[PDB]
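Colleague: So that we are looking at the same thing, I have put the structure below in C-alpha cells.
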There are 2 protein chains.
Amino acid sequence: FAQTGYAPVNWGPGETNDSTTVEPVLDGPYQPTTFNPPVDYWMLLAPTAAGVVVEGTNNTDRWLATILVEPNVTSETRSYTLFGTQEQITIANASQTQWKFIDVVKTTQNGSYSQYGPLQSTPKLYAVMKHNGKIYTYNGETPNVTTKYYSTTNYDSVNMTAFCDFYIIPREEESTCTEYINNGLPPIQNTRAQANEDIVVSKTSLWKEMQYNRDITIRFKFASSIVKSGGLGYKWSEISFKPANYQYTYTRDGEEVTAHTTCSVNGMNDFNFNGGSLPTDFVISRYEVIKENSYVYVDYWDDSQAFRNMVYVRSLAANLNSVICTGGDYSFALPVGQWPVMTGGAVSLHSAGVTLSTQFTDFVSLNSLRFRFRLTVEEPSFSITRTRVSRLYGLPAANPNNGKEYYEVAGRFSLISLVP
Amino acid sequence: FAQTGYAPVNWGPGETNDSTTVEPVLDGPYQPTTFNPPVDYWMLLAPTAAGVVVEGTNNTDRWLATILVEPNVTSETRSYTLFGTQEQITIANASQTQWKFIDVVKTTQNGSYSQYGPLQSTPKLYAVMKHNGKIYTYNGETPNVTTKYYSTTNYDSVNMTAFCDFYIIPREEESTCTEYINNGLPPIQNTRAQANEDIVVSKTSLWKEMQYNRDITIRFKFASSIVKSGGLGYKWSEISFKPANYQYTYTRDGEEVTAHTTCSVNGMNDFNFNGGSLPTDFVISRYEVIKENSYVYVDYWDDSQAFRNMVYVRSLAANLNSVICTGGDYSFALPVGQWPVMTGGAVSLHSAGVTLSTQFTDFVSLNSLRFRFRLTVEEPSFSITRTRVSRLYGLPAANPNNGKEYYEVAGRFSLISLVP
C-alpha cells in the first residue's frame, strides 16, 4: 500500500464578522441654535442669504456679530435683528462678485457698534474659534486667506449662536479650515484546459474510523471597539463587538493542554440612540446588542493529539453546559455634565452545534473549530442612565466582560474521525 | 477490510454575515425649526418652559398657536411673540398640579385673536396634525384623552414651527400617540464521565486519494436590503448587503449539471452621510460599500460527481478569471423635491483561495464551499446626486447588480480528495 497521511494542518482563527466604520467627510450640517461651544473647537458657518450669520455674547464684556453683505452695496442703512433687537447698521461693500463678512462689536449693553475686518469671500463661509483668551476668526482674501485674533477677557464665556446651517471642526485640522475657507466645502456636484481529467496522486491507503471522547473546558472573553466620532465628543460613532483572542492552559486527565480561543458575534442587532441634534447632546450612532436572533462563535484550538486527528472529521458532538454572560458598567466620558453609564444586560449561551472550517492555501490547510452558541435573553435587563432607552433585553457591547476575565463553559466533546 | 464511506452529507448555504437594524423607539428629538410637515403626520411637543411653544401659520387665512401655562395663573396678560410680533396676550388657568395648553387662533395678518381649547395635562405633551382640510389636535383629560378637529381652508399651506424640541409620529400609530398623552415620553429614569476514552467504531477501512480537475462556472448575484426609517420618509435607515441566493444550470464535457450559489460580503465599510437634522433633509443613516479592506464570499454547490467526493478533502486550488462589478442606478423616492440617485463604483474580484466549512448537528451535516474574493477598486467612481459626497472608490450596496442577471466567473478547480 501507500502511507498517505493528513495534509500539513495549522490551527488558528477563522473567517469572522468584520465591519469598518469611516468617519463622515464633515462633522455634519448642524442647526442654527444657541449654545456655548467648547474651547479649542472651530465653528464654520455657511449662510445661504446675506445679513446676520453668527452672534457671540458672553453678556459681561463682549458682544460680537458677523454680518454677510452682498456685493455692489454702498453706504446704506439696514435694520438687522441683532441680539433680538432690530438695530440700525449701515453697511458698505464695493465688491462686484465677492461677498463680504463684516464684524460688528459693542463692549457694553448701551454701547455702540463698529465695523471691523473685512473678509472678502466668494464661498460665503465664515470660521471662528475661542482659544487661550482670544477669539480667532478667518479674515483677508483668497487664496491667501489668514486669521485674526480679537482680545477679550473671559473668552470661554462667549456663546456662539448661529442663524444658518453650520459645521464644527477640531483645531488640529486647521489645514482643512484653510482649504475650506479658500474654497468652500466640496461642491454640491450639480450632477445632471477543458473537459475532465482525474489523476491518482496516491494508490490505495489504509485508514480506520476512530471516536475520541474528551473533556473540553472552553474559556472565552469578549472585546469591544469604542470609536468616538470626531467633534465635541458628546456623540459616539460606534460601540461594537470585535473578535477577541485569548490563550490559557488547563489540566485534564493529568495532561496539561494549552488552548487558544477567539470570541466573535454574528447576527447582532444594531440599536441606535438619538438624543438630539445639538452638538452638546448625547448620541450613540450605532451600538450592537445580541438577542435571540444572534449567535456567538467561539473559535477554539489546542495542542491535544485529538486535534491533530481532527483533520478528516466524520461527526462531532459537544455536550456543553450553559453560561450567563452579564453586562458591566461603562461610563461615557462627556466633555461636561454627568457621565451617562450603560449598565446591565445578560444572556444565556447554549450549544447550537459546532462547525469545522478548512481554508486551503498552496497545499496546506488551515483548520478552525467553531463552537457556535445560540442565545437566550434573561434578567437583568440593561439600560443607560439619564436617558429614555431602558428595559431592553440583551447584552450590549459596552462591557460584555462585566469584570470577569473569562467566561467558561465546560463539557464533553465526541469526535468520530478518520485516521491512519 | 470493512467497507466504510462518508456519513450522510448534504450541502447548502454557509454561515453568512448578518445584521438587524431596529428602528428607534421614536422618530427622535427633532430640533425646534420652521417646517411644513406633509399630510397625515402627528407632531408631538414636550416643551421645557412655559409660554409660546408651537405656532402654525398658512400665511393666508389661518393662524394657530399653542401656549403652555403654569398652574395657578389668573386671567392675566403677558407679552408673547406670535408670528414675530410682541402682543399682550391674555391667558387664564385654574389648575393646581397640571399645566394648561391653550390654543389661540386668528384669520388675518391684522386680525383679532380668539381662544380655543384647553388641555389640562401633567406630562406637558401636546399633539397636533393636519388632514384632508382639517386640523386634528389631542385634547381633553388623561388617561382618557380625546381628539378634536378644527375646520379651515388651505390646510396643506399651514406650517408648524416649534420653538421647543418636537417629535414626529406616523398616523397609523395614533394609539401610541394617545398613551403618549396619557403619560409623557418614556421616563428619563432619573437613575442613581471525566478522564479520556478512545474507541474504534469501525475496523480498518480502505481508501485512495484522487485529484479531480473540473471546470467551474460560478454565477453569483448580489442582493441589497433597503430599510427606510419611519416618519416623513426623507431618511433611509439602512442600505446593506444581504445573502443573495441563486440557482442555474450549465453543461461541461457533454454533462449537464445544476448549481446553487449564495453571495455575501465581509469587511464591508459603513459610510453614513448626513444631510442635516431637519425632518425634510436627505439622510442616509448607514450604507455599505466594499473597498480594498473587504472580501466577497460565494458559497457554491452543485450535483456533479466531484462534490459527492468532497467530504474528506486534502487540497483545493481554484484558478478563476477576474470580474468587474459596476454600480447600478438606484433612485430615492422622496415625497417632494428632486430624487437623489446613487450610481457608479466598480470593484474587481480576485480569487484569494477557497474554504470548505462543514457544520454538524443532530441531522445530516451541512457542507459549504466558500470561494473568497479579495477586491480592488477601479474607475468609474460612485456618488449620489444632489450631495457633496462624491468621487469615492468602491461599490455601493444600492444596486450592486447594475441590472445584470448574474456576475459570472469561470475557470478550473482542482480537488485532491480522499475516496473509498
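For chain A, we keep the numbers from Swiss-Prot: what you see runs 40-231, 248-475, in order.
Recorded method for this deposit: electron microscopy, 3.5 Å.
Every residue gets a Cβ built from N, Cα and C, even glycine.
Recorded in Swiss-Prot as a natural variant, A:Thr146 to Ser carries the remark: In strain: Isolate MMU-18006. As a published mutagenesis entry, A:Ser190 to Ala appears in Swiss-Prot alongside the note: Reduced ability to bind sialic acid. Recorded in Swiss-Prot as a mutagenesis result, A:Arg231 to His carries the remark: Complete loss of trypsin activation of VP4, resulting in a blockage to viral entry. Listed in Swiss-Prot is the mutagenesis experiment A:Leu287 to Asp, annotated as follows: About 50% loss of association with liposomes. According to Swiss-Prot, the mutagenesis experiment A:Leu333 to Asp carries the following note: Slight loss of infectivity. About 50% loss of association with liposomes. Record note (Swiss-Prot), mutagenesis A:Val391 to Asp: Drastic loss of infectivity by blocking the host membrane permeabilization after virus internalization. Almost complete loss of association with liposomes. The unchanged residue is displayed. One mutagenesis experiment catalogued in Swiss-Prot, A:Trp394 to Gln, is accompanied by this note: Slight loss of infectivity. No effect on the association with liposomes.
Looking at the shown structure, what environment does each listed feature sit in?
Modeller: A 10 Å cutoff on Cβ-Cβ distances gives A:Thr146 (variant position) a total of 14 other Cβ atoms nearby, all chains included. DSSP assigns A:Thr146 (variant position) to coil in the three-state reduction, outside any helix or strand.
DSSP classifies A:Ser190 (mutagenesis position) as strand under the three-state reduction. With a 10 A radius on its CB, A:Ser190 (mutagenesis position) counts 9 other CB atoms from all the protein chains.
All chains included, 3 other C-beta atoms sit within 10 angstroms of the C-beta of A:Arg231 (mutagenesis position). Reduced to three states, the DSSP call for A:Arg231 (mutagenesis position) is coil.
Around the Cβ of A:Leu287 (mutagenesis position), 20 further Cβ atoms fall within 10 Å across all displayed protein chains.
Its Cβ taken as reference, A:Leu333 (mutagenesis position) is surrounded by 19 other Cβ atoms within 10 Å in the chains shown.
A:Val391 (mutagenesis position) falls within neither a helix nor a strand when secondary structure is assigned with DSSP, and so counts as coil.
A:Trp394 (mutagenesis position): 13 other CB atoms within 10 A of its CB, across all protein chains.
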Colleague: Please report the number of other Cβ atoms within 10 Å of the Cβ of A:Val391 (mutagenesis position).
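Modeller: Its Cβ has 11 other Cβ atoms within 10 Å.
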Colleague: Work through the mutagenesis positions one by one (A:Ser190, A:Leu333, A:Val391, A:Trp394) and name whichever has its CA nearest to the CA of A:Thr146 (variant position).
Modeller: A:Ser190
Colleague: Calculate the distance in Å between the alpha carbons (Cα) of A:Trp394 (mutagenesis position) and A:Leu333 (mutagenesis position), and round it to a whole number.
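Modeller: So the Cα of A:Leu333 (mutagenesis position) lies 17 Å away from that of A:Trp394 (mutagenesis position).
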Colleague: What mutagenesis positions from A:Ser190, A:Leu287, A:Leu333, A:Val391, A:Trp394 have a chain B Cβ less than 8 Å from their own Cβ?
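Modeller: Of A:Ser190, A:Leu287, A:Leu333, A:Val391, A:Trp394, the entries that lie near chain B are A:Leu333.
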Colleague: If you measure A:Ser190 (mutagenesis position) to A:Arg231 (mutagenesis position) at Cα, how many Å is it?
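Modeller: Answer for this pair: 48 Å between alpha carbons.
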Colleague: Between A:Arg231 and A:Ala248 the model skips 16 residues. Roughly how many angstrom lie between the two CA atoms, to the nearest whole number?
Modeller: 48
Colleague: Fill in the CA-CA distance, A:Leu333 (mutagenesis position) to A:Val391 (mutagenesis position), as an integer in Å.
Modeller: 14
